[PDB]
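One structure below.
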Amino acid sequence: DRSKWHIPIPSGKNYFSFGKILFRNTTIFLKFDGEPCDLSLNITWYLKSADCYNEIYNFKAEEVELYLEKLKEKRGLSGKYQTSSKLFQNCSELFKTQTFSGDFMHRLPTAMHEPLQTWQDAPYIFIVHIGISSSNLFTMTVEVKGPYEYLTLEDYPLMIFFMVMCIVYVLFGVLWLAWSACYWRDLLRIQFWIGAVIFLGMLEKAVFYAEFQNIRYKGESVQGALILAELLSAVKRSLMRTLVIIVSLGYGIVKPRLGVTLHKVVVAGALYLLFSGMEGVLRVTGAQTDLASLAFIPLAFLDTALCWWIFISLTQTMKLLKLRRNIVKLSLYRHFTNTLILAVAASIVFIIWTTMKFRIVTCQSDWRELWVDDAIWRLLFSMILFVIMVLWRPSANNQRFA
Ligand SMILES: CCCCCCCCCCC(=O)O[C@H](COC(=O)CCCCC)COP(=O)(O)OCCN
Ligand SMILES: *[C@@H]1O[C@H](CO)[C@@H](O)[C@H](O)[C@H]1NC(C)=O
Ligand SMILES: *[C@@H]1O[C@H](CO)[C@@H](O)[C@H](O)[C@H]1NC(C)=O
């Protein structure tokens, strides 16, 4: 999420905690700036490694004060940790105690590791507590910097994946543009909708990559980038679904362009955008009003209805084409049906695997590939889009589908 924090000290209970997966040899910097001191301060910090990812997931800030005691009485989850505490009589707002010239303090469940560093890439929990000895007085700035300026783990693979996807979509666009240019005398609206889909995918990937670059080099995410990416993704998915429905219905390929076919039937099927969008932005906001739990039910219902309709229509159209004795289009429709079947099977298998790999054990022992749940869908969509592109490639005899 973030790699730089600003915290005015006199707030709440003064605790500051964060849990996240971190690289190895990552340093944590604390800086204190503000008005002249009046009172003495006592700063205590804990940095704990986590063996398995459950602890980070179910870490509640409001109970941190209690959590610590469970850690101290030797009853918490397994994992080594470092603890330290220092006392300043008026203010050490200029000293560099946490910067350099430190000592080697032993770790607890010797070691003699660096004062404030990560000794192994894993899920870490950092807690800092400021006690003032007897309205703002200070403003603590906290940063984490590792081998990469601000890009923690769990984000590096995602950034690389988005870069690769951007390159792939650029290649898709270049190839489609070349084919279209070669044969411009005749074309079909489907070959324009495909290009629009490619363009939207390119824009989504570019936005995501730029946002990740900014987060890496500045430590803060851009406020209005996730929303834009989600909206673009929803638009692209809705357009692809509508295109598939139109192709299956045979509108303009096997039957005359009847008006009723679109009106009240297909275009209304664009409400799938709303729901698809509705959850999207909410997922960015964190599901604060917890409707995210009751958000995917309408989406699943709509997807089931659309699949049922698509398969019924495909069977009807293929039967009609076989009866008509046409041969050229029959092979194309057969390949289209096979591709759809394979996509459905892959989606089912992926859902089963994710469910059986995440909600199956007390706590995940393999958090490294925890990002795959947010990347398989995009790869599958890219594969489907490439197959469709190859099927409907403009050619010299691009008139068999009048
Ligand atoms: C309260 C305790 C129980 C709760 C389980 C909550 C798990 C969170 C993930 C939800 C999920 O399981 O994901 C959804 C898939 O449907 C399902 O629900 C799975 C089968 C069940 C059918 C209702 C949404 O994903 P989608 O929009 O279909 O993916 C397409 C996107 N292109
Ligand atoms: C800071 O608070 C701790 C409480 O854990 C207590 O030992 C003392 O007041 C301070 N610690 C020092 C001065 O080492
Ligand atoms: C703490 O000691 C004095 C006493 O008030 C204070 O003025 C100063 O800023 C702090 N540091 C030192 C070295 O005196």
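Going by Swiss-Prot, the residues shown for chain A are 38-146, 168-192, 203-470, listed in order.
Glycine is no exception: its Cβ is also placed from the backbone N, Cα and C atoms.
The following features are taken from Swiss-Prot:
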{"type": "MUTAGEN", "residues": "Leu271 to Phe", "note": "Reduced mechanosensitive channel activity in Tmem87a-expressing cells"}
{"type": "MUTAGEN", "residues": "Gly292 to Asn", "note": "Reduced mechanosensitive channel activity in Tmem87a-expressing cells"}
Cα-to-Cα gap, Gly292 (mutagenesis position) vs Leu271 (mutagenesis position), nearest whole Å: 15
Straight-line CA separation, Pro146 and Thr168, 21 intervening residues not modelled, Å: 11
Conformational class of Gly292 (mutagenesis position) under the three-state DSSP mapping: coil
Least buried by Cβ count (within 10 Å) of the mutagenesis positions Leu271, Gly292: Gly292
End-to-end CA distance across 10 missing residues (from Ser192 to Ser203, Å): 14
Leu271 (mutagenesis position) in three-state DSSP notation: helix
